[PDB]
Amino acid sequence: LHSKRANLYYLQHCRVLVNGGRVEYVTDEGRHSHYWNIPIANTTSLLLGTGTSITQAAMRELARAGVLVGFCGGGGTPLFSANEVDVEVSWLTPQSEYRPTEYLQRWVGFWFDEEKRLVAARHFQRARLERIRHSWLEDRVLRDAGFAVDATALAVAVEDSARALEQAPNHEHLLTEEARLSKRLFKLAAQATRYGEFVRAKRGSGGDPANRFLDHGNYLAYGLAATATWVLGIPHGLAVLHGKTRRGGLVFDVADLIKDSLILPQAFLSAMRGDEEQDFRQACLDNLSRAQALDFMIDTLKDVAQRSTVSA
Amino acid sequence: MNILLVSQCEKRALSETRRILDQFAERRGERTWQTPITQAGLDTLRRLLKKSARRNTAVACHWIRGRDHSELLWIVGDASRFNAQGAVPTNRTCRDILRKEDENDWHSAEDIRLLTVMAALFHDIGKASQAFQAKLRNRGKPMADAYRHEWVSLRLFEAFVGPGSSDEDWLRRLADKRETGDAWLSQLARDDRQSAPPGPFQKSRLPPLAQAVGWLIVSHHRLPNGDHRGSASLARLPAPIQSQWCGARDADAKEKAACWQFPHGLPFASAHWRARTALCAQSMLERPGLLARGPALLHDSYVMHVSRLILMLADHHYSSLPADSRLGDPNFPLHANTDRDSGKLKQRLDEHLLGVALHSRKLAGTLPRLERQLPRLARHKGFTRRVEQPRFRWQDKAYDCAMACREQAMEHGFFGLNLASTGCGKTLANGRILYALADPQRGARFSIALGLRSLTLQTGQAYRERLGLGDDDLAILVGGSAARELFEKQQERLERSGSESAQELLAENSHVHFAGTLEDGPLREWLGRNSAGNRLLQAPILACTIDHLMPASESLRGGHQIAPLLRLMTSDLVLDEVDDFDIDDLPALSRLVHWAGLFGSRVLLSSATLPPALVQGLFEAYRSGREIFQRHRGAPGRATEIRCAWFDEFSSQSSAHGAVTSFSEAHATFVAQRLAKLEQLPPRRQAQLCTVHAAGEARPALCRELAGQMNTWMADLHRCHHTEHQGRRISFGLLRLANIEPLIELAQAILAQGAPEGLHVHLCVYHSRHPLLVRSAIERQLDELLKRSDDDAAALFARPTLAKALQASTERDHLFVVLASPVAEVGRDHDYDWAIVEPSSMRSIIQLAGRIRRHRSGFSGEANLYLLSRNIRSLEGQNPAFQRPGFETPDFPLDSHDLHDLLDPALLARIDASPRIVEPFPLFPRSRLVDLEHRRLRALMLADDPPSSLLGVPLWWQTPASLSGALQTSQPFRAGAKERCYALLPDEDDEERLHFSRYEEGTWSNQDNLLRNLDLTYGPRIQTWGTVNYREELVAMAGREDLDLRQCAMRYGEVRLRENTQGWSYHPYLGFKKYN
Amino acid sequence: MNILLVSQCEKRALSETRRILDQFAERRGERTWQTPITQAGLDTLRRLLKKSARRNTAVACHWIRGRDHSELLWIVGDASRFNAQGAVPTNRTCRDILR
DNA sequence: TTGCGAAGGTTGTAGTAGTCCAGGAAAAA
DNA sequence: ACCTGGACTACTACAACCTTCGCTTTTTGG
């Protein structure tokens, strides 16, 4: 169960089939695998990972019960394909088991008001600058990891960014402040890791291990955010901070919440230890799971809409 | 036009095609060509490639018709190297990767499992009552319990659930293991009180699933059967069930009070019982959407009846197993049943419930595997070999049509007909057609049922010979069905111990003659290692009588419907000579056909005199059954289009139908075509009306006069027809009659009178009152000695018995006669030079007519089939006359019994099935025999005014009438005077002493007082032929069967008779003759 | 436009070209593909084939321009297998025969 | 009673070309 | 010192079947 709120399960090394009107999993560990304790009801969703297959009859039964289905990648990220969630309105009232969502209405209810979009961007930036502190300071596991974070410089940069963010009149100023904070955090981590001078090459052209690690962590985080928006039911195009033209804006906006706080340390740690790709991927997944990122992304996304409707 | 040609040949074929093609196109690849060619070039290329092609040739031509479009023109040679579009596979392999055996399509297996398991855990709970325990411990005289234990169990369950509550309420309550307490027994509405409380099945008393479980709980020993029969309340079933329906015997108030007492609590105390019940309730709660299915499940016959079958089988198996201390509380005081021998307590109640539930759970997952693991007949060359005789080509045509229609029949159903006229050997046609339908990879299974009361062994072996199947592939179910009341007395005696589930599935008399594999039975565990049931189930092909399968739906008590029902589910069905049934037994046949269609079988009637009304009714019943089945099997949503077919010796057709009207239209068209084709044949028989002369109605003198006239008829008709060889003339006769007593009286009279001048007569009495082994021997001899052909005078005269008879004779003319009974109508492939037929019904007249000159062509144009103007019953002044057998009834009287007026004179010159297979318009029921029969069939089968019943057959599937045994009583099967089984048994210590003993409840009691000897007198130039030595025949049969002589006489020497106070008289040549 | 592709590849190159071409067309034979396609997709096909080609690769593409007329578009790898028009030799022999 | 696809090794077959020897043909309207 | 067909003889390319074994994918303009 990736998230307690979402009620989302992950399946691997298993064949899903039906025997006498009931969906059955066949996997090593026989009739003791804990896949038999998965409530099949309106309040469940299934994600199938590595080494898995699903029969047509099984998905007929799942549709009869009202369970969404999706095919994810190794470990839970990225998302390849899945079902779609319908909207809930006074009209458009079909008879089906699937439970519809309501957040698209509330989201669209303010996305057309520029100032409300500004408020939302402020909330996103505030969440990111908040989580950066916890990740970079409180983590005892990270402290034992080896990369040494100087409290003074990080506090100075976080306070400066907070002051700058509170005083951004238009979107472009907010983007400039974001870039400044990102560059400063990059520099601080580079100094902490002793890696030396580092940059964020365009096109992913950077040949240094740090570049590859950063790209891979980015890819994983984007996958996770895609899962988040799909679970909630909002579309990808309806960006909040990015420009209205840039496709997939909302995925990157939500992904940024955890990227600079989770991916950044791990890439430098791996480069210092000079580990291979598989171990780095496993480490990133483990850290994401422990930090319980997906829950935080979902909670923030609901909170924005709640505040927008309350202030209405 | 420009085209693309690709080759996929191999070996030498490759070089040839390369040579042929390289003349027309430039080589674009090792196996590809492409060039612009004209149409003529393409046609000649196709011709050339066709001419020299081999087995390994596969060439495809594609046309680039225009823009973004190209089509496949043709494929020369093997078509398995390409698909429809002309693509080719990329890879190949043998290891299965689809692995499609893991997933089955029993879409309701889980619901059945849950309902059964819950029903099992509660079914025998009523055995905790103090009265039951006292009876268990009581050794003295037994008193029948005032209430059946199943009714007590139902009342306890109703009290627990709590009236008026929704399902979730009691489900949750039961599932909560912590909850315990006897505070819910205050609602036990006892039925001993002065005011009778409302029935548990009423609308306000139980929720749907509660009633579904309760029905299985209460109906696990016998179906409910009250006295009400109003169709209005039938459609409201199971509501009107009340304590009386379930055999609530009348007793005194003390016993009634004593039944409703539970001094020792309930099984709820046991920890294992409670845990298992909680688990089952939790599972039944978690299943998606089961709660909202309650009402639909309650009124569904397939689910409820499969569940009841499973429960009955599991209960029967476990009740026989010995005690086991591993299950339940080791020190629980209550018990379920004793031992049958030692009369001591054997099992604990909770242990018994737990064991039955476990077994039901185990079995419910085995049924889906039965079709896959059971034996089958496959790769049988006899059914595949072509036939060279031109008379047997229509069989090949029908066999080809079977393949033509096989695919869609596997998915939608099947309902076949077979109208080939007699003498065409329909048996082989039926075998081949049914085999063709089955998938060649796996094999075939089916069963053949005859409309005969008793099936003699020689008939089964004849079936083997005609099919050409070894003794290792065809089981035979000898004997006939048993009586209902015989099992009662032992059951009441066995009810002392409460082991009513231990009764044998089949009767003791029946034996299955089979010697094939018997060790790898998937159901071996429950049915018994060598009981008759397992042998019946193993055999790929079965031959039996319809009376042996009818218990599938007509059974009212015990578990007699388990084996035939399993047979129906796992195989297919063939009905033979259905119209041989009496009119009032057709409801039962309709119910059997409906259930056969309800469980996935495929029916195929077979006869040559099927009136339209019968066929229409049966098709409607089969379709009604098939519709329900498709809900619970196969891909959901597909339509209901049965795959009908018609088959005879002229042509063949097949079409898909889904409504009664379209089927009726197509059938009418086919029968009209058949009549048109049939009319052109040349006749082989010329009937005639003969006027009997009667002075007095006394049976003896009447028989004397009849024999006197018959002798003259014999002389004249033998003069007319005869076969000569070296100056000697012989002939084969047939004297059919209606009833056995007049038959034997006529036989005695003719024996006394003697043959006419210049003629010698051989007589061979043959009816159904002989001992079964003797009858089989007689039938064997007759079948051997009555095969005819063309220009076979020398061959026939070369036969041993004929040569012996003739050698010791001084006359020049001899007469051989078969004074048969109606038994000669069915299954006898004989041939007679002539016949004299007593009139009872049109079917009899046609069927007997088909015998004459069955195998010998040509015809002298002389009359060779007399007919009595009036039947014997008329001569005795009996009204109605055409009855037993016959159709005349008080509701359908006939003005004049004389045959001169009841039969069209045109039909005399040509007698066939034309008058029967079509319904004339207008109908004249008071003048014409066929009119009367068609009227009765139309009235009963399909019309809504069935005589004397007013209960339309469609009630069986228009109302939930199968939940209660009501229809089985208002329209019984083979009803009438009860019959008893007798036998000639040698004395235990003196084999030379034969005793006339009656069959008592599992013991034979001597009844030598009832028997008496009768003497015979003979005349001139008269002798018998075809007779049998009873003692020698019995010894021979025992020797062949490697059995004790007494046991063999017990098994095979059975004979049935109607009760008579004064007994009978016996003679080895006449059988049993009633005495007064 | 509809095209016809013939593969003369050899040894390892055979598996690679079979892998690449199978994404775009159905197989009409052991070494033949044929389906309609647009110019952009065809250019992508050619580029992908060129990128990972080996010494043994040999692929040819024909275009059915219209009625009773066809053209050869390109060849990737060794052009020794095909002649100028795109046909293929029926047999080979090391023994000199021309003399 | 127990996933899924890839890589390496082993086993079997069809298909290609070289060698040498022998015969040298086509049947209307 | 002519020119094809056939039978016979090597002798390689293909293809599938049997064992282990890791489980990613560049991921960039978003």
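Since chain A takes its numbers from Swiss-Prot, the residues it shows come out as 13-324.
Recorded method is electron microscopy, 3.3 Å.
In case you wondered, yes, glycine gets a Cβ from its N, Cα and C as well.
Here is what Swiss-Prot records for this protein:
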MUTAGEN   A:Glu190 to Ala  Protein is unstable
BINDING   A:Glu190, A:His254, A:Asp268  Mn(2+) binding site
MUTAGEN   A:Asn223 to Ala  Slight decrease in endonuclease activity
MUTAGEN   A:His254 to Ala  Protein is unstable
MUTAGEN   A:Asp265 to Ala  Considerable decrease in endonuclease activity
MUTAGEN   A:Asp268 to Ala  Almost complete loss of endonuclease activity
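Here the features listed in Swiss-Prot are painted onto the structure.
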residue	record	DSSP (3 states)
A:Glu190	mutagenesis position	helix
A:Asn223	mutagenesis position	helix
A:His254	mutagenesis position	coil
A:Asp265	mutagenesis position	helix
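If you compare Cα positions, A:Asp265 (mutagenesis position) sits closest to A:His254 out of the mutagenesis positions A:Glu190, A:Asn223, A:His254.
The two recorded residues, A:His254 (mutagenesis position) and A:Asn223 (mutagenesis position), have Cα atoms 23 Å apart. Neighbouring residues of the recorded Mn(2+) site, listed in sequence order and excluding A:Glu190, A:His254, A:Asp268, comprise A:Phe136, A:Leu187, A:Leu253, A:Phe264, A:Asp265 (Cβ within 8 Å of the Cβ centroid). In the shown protein chains, 18 other C-beta atoms lie within 10 A of the C-beta of A:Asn223 (mutagenesis position).
Other Cβ atoms within 10 Å of the Cβ of A:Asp268 (mutagenesis position), summed over all protein chains shown, number 22. The 10 Å shell around the Cβ of A:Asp265 (mutagenesis position) contains 20 further Cβ atoms across the protein chains shown.
Long-range C-beta contacts of A:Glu190 (mutagenesis position), restricted to its own chain and to partners at least six residues apart, with a cutoff below 8 Å, comprise A:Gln137. Rounded to a whole number, the distance between the Cα atoms of A:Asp268 (mutagenesis position) and A:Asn223 (mutagenesis position) is 17 Å.
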